[PDB]
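A.B. asks: Let me begin by handing over the structure; questions about it come next.
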Amino acid sequence: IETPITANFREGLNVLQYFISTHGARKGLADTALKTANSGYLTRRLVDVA
Amino acid sequence: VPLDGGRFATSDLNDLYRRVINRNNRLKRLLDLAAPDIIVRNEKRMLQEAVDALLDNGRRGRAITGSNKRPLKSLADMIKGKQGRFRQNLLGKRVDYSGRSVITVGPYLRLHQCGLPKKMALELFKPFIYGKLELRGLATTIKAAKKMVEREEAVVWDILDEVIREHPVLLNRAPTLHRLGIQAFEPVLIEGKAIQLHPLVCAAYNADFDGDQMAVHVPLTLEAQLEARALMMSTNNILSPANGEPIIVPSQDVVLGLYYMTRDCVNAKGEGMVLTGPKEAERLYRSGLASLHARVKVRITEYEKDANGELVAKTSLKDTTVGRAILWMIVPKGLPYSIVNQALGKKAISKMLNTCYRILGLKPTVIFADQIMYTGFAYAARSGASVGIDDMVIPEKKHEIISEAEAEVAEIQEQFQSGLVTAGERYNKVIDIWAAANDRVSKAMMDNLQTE
Amino acid sequence: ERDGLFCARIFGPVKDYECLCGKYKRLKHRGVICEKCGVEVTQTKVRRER
Amino acid sequence: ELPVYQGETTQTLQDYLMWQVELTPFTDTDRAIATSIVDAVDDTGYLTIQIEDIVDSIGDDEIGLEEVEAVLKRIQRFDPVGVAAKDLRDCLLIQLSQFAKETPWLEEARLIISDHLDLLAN
Amino acid sequence: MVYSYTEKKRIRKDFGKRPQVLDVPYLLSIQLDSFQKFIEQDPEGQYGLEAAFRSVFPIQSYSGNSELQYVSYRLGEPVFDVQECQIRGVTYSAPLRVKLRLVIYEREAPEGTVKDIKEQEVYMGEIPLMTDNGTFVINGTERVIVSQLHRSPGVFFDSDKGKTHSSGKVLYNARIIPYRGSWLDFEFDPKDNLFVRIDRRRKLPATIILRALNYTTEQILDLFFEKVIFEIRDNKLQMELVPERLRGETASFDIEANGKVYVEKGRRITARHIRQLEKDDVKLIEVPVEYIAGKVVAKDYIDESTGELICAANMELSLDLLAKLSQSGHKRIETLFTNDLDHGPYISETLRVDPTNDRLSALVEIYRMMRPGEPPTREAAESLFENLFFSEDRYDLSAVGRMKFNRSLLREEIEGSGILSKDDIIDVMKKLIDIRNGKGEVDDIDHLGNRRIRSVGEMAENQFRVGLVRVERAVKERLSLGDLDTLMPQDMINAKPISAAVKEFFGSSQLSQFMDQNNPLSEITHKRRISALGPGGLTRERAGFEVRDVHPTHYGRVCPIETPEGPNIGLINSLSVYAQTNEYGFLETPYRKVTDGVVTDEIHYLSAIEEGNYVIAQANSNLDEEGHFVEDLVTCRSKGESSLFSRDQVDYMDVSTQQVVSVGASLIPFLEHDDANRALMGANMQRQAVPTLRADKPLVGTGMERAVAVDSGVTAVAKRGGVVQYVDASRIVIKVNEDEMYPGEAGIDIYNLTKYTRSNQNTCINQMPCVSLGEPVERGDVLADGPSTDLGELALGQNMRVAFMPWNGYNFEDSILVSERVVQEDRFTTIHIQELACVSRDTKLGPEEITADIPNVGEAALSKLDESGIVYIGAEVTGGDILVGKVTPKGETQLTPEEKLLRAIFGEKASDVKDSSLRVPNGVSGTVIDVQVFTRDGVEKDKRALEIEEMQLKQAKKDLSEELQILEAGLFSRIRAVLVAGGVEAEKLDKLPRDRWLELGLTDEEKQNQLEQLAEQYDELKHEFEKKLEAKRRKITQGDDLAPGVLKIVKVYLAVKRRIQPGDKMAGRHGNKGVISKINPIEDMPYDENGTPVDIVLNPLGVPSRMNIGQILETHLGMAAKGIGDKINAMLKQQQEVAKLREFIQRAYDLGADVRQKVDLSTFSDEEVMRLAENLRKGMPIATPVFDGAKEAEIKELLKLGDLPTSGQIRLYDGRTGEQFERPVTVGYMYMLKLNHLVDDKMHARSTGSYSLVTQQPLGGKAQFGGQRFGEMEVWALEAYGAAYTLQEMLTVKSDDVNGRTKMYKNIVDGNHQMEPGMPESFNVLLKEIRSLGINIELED
């Protein structure tokens, strides 16, 4: 997005900035919650092979 | 499978059996009467389909149960898959004890000790209590021992404390993806309903005590105890198997405490004076001198192991603070004094622990890490650790930089609307300008916050 | 029932030392087969093996 | 949610009498006798058959009749005391001998039970 | 002025800079207004039960001329009330009685009616009724149904770009999903083929639907393709040229246009040449013969002289054929453009692939597609193709979907029929071809304007239809057999299918589950949750990465910051504070109409689509008093993006800052000062709280707490109430004013408070009155406070003095240090409530009765039991104690003198009854609060049931007789007033009424008639009272239905108190997620210069990484509010005048900003100020909105006013050494919450127990103690240690090897400590399971 966020948490954030950061937070949470199955499958394969 | 009352439907495993049995009976009955060819062929085809569904269902037909659309499990469905027999049989056996208690933190425990509740340490060690009661003659029979345990007499707790004294117990967190997941410790009789964990070992367990539980297992045979004491203690897994660097490094509190303990502002109280070494701890408590004091000369004796076979002592005058001397008081003789001078950062503590382990051994570096955790939990709590909204300093030039960036973006979009710049650039240039503005703002913030 | 699922004389025995008939019980007969009931007098734990 | 609905193996006053046998110290021969004795125990709590019956069912003429008595004299102080009693009366004798002699009329009650139950029947 | 009574007791200061223009809605209209129209009688058959009745209204027999009509339906009053269904255990529903009309037509006569049977109505099932709060009483439990967010029916053009084909191929497809029926797809192919896919089945030749619809090849070539021009005269090969039709194609040579050449041959085509050719007139121009091979014939032609099969349709032109067709007799041959630069045919290539061309050979393929065998006999294929999605029997597709489909094709007509025609599919395929060639853009699946939400009403109507069609067929199949009969229509109607369907829908469903009772904020959120899993929409949580993601359209429709932390994050959503639902089914959001730069007070609800074409401004913008914008450049959204625009292009503005946040996260103070994910997980953690003994209002809030507590319905709101006359711990009465009640009523309102009732979450609920005596309550005010409520404001947690400092490491990363004063004051102490039920379980061996005379147990355990078998209320029970004495009789015995001895000696035992008592589980210490017992009709075993029966009878009779006494007093006053000036002294009526002496000599003209009328009214009132009492007593002991095999059920409730202890998950509303480690005593805790110690100690290491400056701001604001409260308490204790206190309060309330105007002495009468100040003396409540909270300068000003430091830090001393702490730490109060994760249930311990029948392995749960899951990741760790013996003893002598674990136990008891490997039972089970098949495995040696 062209317009970045220029408001820290000490001076408060506006509505558009928080709404935009909500997307990145949701993406990060989904990635951290869905990478565990891939890590477990990789460990399963590495143990079963060696 | 009695579900509710006289429910003897025997579903998902015997329905196919009775179906095949009745199909075979009807086929035999029809063959005994010389039935027509088409009818017996259809009956044999139905029997073949039933046998195929019984041996391995899901490949053809997908025979469902009359109850709901739930596909019943055949003789092969209970073998393969995540719900198969090879999951429970192979590395799926449940244990009796299994722990399952809430884990907490404890600052008074040792690296090779763990706190277990008295109620949990009584149900698990029940056969041991029965054996001790039968040996000491307090319980003439097994029934008497059970009755004494169920009543929780006074001598029962003393016998439990006598028995659980030297019996190791291996505790592990449920999510484990390495070797340091399972480690053994020594039980400690503590009240409450929470298993106390050592603060330094948390890095190995990757726990923050935000609500996670802990599993506990008690070995029985002597060889299991030997394997837990000589191969599964925290005092043996100090280094990481994946790297070799010390994984027992302290947490945020101890590092912050050790960092704040060795500082000096400009010329704080107790500056410029000369004194002894370990004696400097008296001026701290007696308010005669602050722990932060530069240009302070102290007498430091260094036991260097440069000579092959034995170490030699060296006495000289050094320039240091009071906190560094107080830290050196607990520092072993083998380690030099130049290691506690560089403000003792996070990387510095790990390097010091590694050098101590590689030069002086395992027990010395373990005791030194324990003393480090102690003095950290003490000084971080006592001296300077705090937080406030006034601590966040905002640079004054931030508004000017934002206004300049906005003016630059306005000029860029004006040039774009004029027809000299395309959309592709009218975008990349704005991104670059905002990145430069953010970098500038970060610099101006670090200029006013760091060493200002 | 007779000659069915969970039946006697097949698929395993019944209560350790008591025939389904009611004769040759009380550990007085180890491995005999009665004429009224063809149920062995073995332990019930062997029912998971036949 | 597999083959077995849940599946649970209830204990019962037969398995509970067997549990105790293991813990207690007997020899290899005394162990067999005891196994045989507890087989004879019923839901009510009484050795079903007889004393000499167990001796005759063990097929070995050697083993004395007191041999079983010796074992059977210790199995009936197990969990519920008075288990495996001998004809709804030795129960009282075993149950009474158990608690202390400081009870008020233990003498009297012992004397009653010993030979004077027929009279109490009326 | 607030002009409120419940608010004047404690006024919360607000800092909202922007005024509110729209009040907070009921917040429960999504569940209340949806079920209303489904049960409300509507005149027109639009929706509800009328739409379901009219859908299957025509019921005609098979050539029988019989029809069944209806007039209307009606619902009767429920048998039981709302509380009676929860006590007994029956569902709360109303019977559906509908009138019918059976009119049979006389055969052999056109429309001959002989008689009608429209004189008896029929009952069709019991329909559940929703309460006023939005829950049901299904099976005596409170259940909630969640609305389903699913893609709206219609046509959607998907992109399908990426690795779908691994070649950079964007296969554009078109799918249509009706509400009911079969689906239809138009998936693409890398070979440029529009393969058809019906119900995700096998592929299709892509043109079967075209040939099955009577469309021939020539019709397809004429419709989907256009023939521009073709002419041949004396082998000239002259054809017209249109520049607009075809252009941009390079020509080889021979390019002349009637003499002068416009486009030079052999050169690249340019726009100038096209313009010059279009400017001049164009005629038939000659073309080379090489272009004939490239063209394709569209329509087949034949010679007029010979009817040969030459010149087939859809075939490339051949040279040898050409020389023949030129003399065949056809001068004009239809051709195609085939300009691949702009137009892609994609049809002519697919026509030759189809092996079938006839209509019959095409309609048999669709039947062979669905059926593998059974070839159609010229009647099965056509019937299957017509009944699939053309018969309207099962193709009614939610005509809202028809409107959505017409909107996609730019059709102006939105009203149409459910079934579509050939033109619809033709237009869909044409639009797909245009999108493939390039036109417009594809649709968005994640767009809210493309997906709808089905509430409880739509699902209930769907269910009811599915249950009623079963009846249609039934009645239809019954009217065919035995038509010559004059019986009533009762035999044909059978409500069993309808009842079974509605039961299966309401009782147990995937989207209908129990609701949490604790922290009624959770109740409100659950009543507003929206799920995706279930029938339709998404199948599992792992459907896709982009589906469960935040969308820009989620601005004012759903709540993005509120989502479960579980693996199903993104699928569960929460409605906003101002979100609504369209009549079609989509979502809406309100905006303020802005015209010519000024803002109008009118509001308009725009949907997701309507909000995309207009410009909408933001709420946090400057605005003048007259409505003009202060700054010319305003930030606003034009199309999905926020940019700067002028004050004229703006069309709408937001309503408030609370529009983009739901009520679950809006209560979070300083939401903008916290991290996105932190506040996200904190909003969810808010719903996991538990009430305590005393509720304490938050010193800092948002103001929405009042509305939440009001709309939650857990409190006791007042309706049409006036002056209060009597209050009690469980009963309140209110006397309504004379100008409010309607005539013919006494004018009293009763309120029964819920006292210690078991909740669905094993917790307690309780209500207490807020008024004392003689206080007037207006309409809409609160009367009592339920759980976690204080003075009408939601009070979940408590305000505790917090600090941010390490203390000997007892405040680690996520641990919290708690003082001892917290335990002494019983803070955060909760009460749990459990229930134990026992049934008689009648069997073959006679019945079972409770007599409290069970043998094998002394009088010690029976001392707490009553003469019937239950224990007395109030008695304490610790561990396994006998609560209900139940016996099970055994089979009879013979004479058996041996056993008859003990039978006659010991009384009446004789092995007749067992000891099957209640026998509660292992050690639990608690008390009994109340019991419950049910008994079927026809049983007189009520030994003590009459006690609770008489108690309920007296409880009802009290409130019944209150109104009777009020009416009798009114009638007596009327009698005393009618005898005035009639010659009656005051001493006569005072001593005894005596029926006014029967009006002996009062007036002798009208007094007699007055006395007669008064006596008649008194007799009528007495009769009504007697009838009401009789009906109430009959309804109380009417009886409850029980299980067939169960004779009577007895339930006993237990209540336990649980306090704080190490291991409790205490966390605030900012994401603290901390636990308890150790309780520090009083003197050990640090203190200030005044000697006041802190109660809560946190970790200061959390704030830097976990960005939660909001919690620190809340702490500073709470410190300021407590400073103000301490000053007020000092001014109250030092006994100052009322004027000084009033001045101080007005000054503290009127400074900070221009947010509002509030001044005392205007409404208060110098007496309300004292009671108002006596409530906020422990702290001053402060309200801060979501995105318009208070600034740091205001906090500093309030701190300076409350005689507190500006920064917030203060010097503290050590409670162990007494030394001053350098670097002063911030001090202040904070609102802490207690979660439901105590160690009282998480703790588990077992050494031995019961094992399963298969493989002899323990269980996994807590009840019936079982071991935990020893996964592969634990043993794999042990392999890296080399502990072979440890793994062996862990896997052999702990779970399997029944003899091995017994030998291990024996050796541990004896002290041998020896083990054996034996053999695992699971391995033998696996061998036995494998040997069942044709696999031979054995153990050799």
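All chain A residue numbers match Swiss-Prot; in order, they span 755-804.
Structure method, as recorded: electron microscopy, 3.4 Å.
Quick reminder: no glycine exception, Cβ is built from N, Cα and C everywhere.
Features from Swiss-Prot:
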- A:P758 to S or T: Resistant to antibiotics salinamide A and B (MUTAGEN)
- A:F763 to C: Resistant to antibiotics salinamide A and B (MUTAGEN)
- A:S775 to A: Resistant to antibiotics salinamide A and B (MUTAGEN)
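Just tell me what is around each of these and how deep it sits.
C.D. replies: The DSSP secondary structure for A:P758 (mutagenesis position) is coil.
Other Cβ atoms within 10 Å of the Cβ of A:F763 (mutagenesis position) number 17 in total over all chains. DSSP assigns A:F763 (mutagenesis position) to coil in the three-state reduction, placing it in neither a helix nor a strand.
All protein chains considered, the CB of A:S775 (mutagenesis position) has 16 other CB atoms within 10 Å.
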A.B. asks: Can you tell me how far the Cα of A:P758 (mutagenesis position) sits from the Cα of A:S775 (mutagenesis position), in Å?
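C.D. replies: Here the two Cα atoms lie 10 Å apart.
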A.B. asks: Quick one: Cα separation, A:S775 (mutagenesis position) versus A:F763 (mutagenesis position), in Å?
C.D. replies: 12
A.B. asks: By the criterion CB under 8 A from chain B, which of the mutagenesis positions A:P758, A:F763, A:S775 would you report?
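C.D. replies: Near chain B - Cβ to Cβ under 8 Å - we find A:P758.
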A.B. asks: Counting across all protein chains shown, how many other Cβ atoms sit within 10 Å of the Cβ of A:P758 (mutagenesis position)?
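C.D. replies: I count 14 other Cβ atoms within 10 Å of it.
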A.B. asks: With 8 Å as the upper Cβ-Cβ limit, not reached, which of the mutagenesis positions A:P758, A:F763, A:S775 neighbour chain E?
C.D. replies: A:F763, A:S775
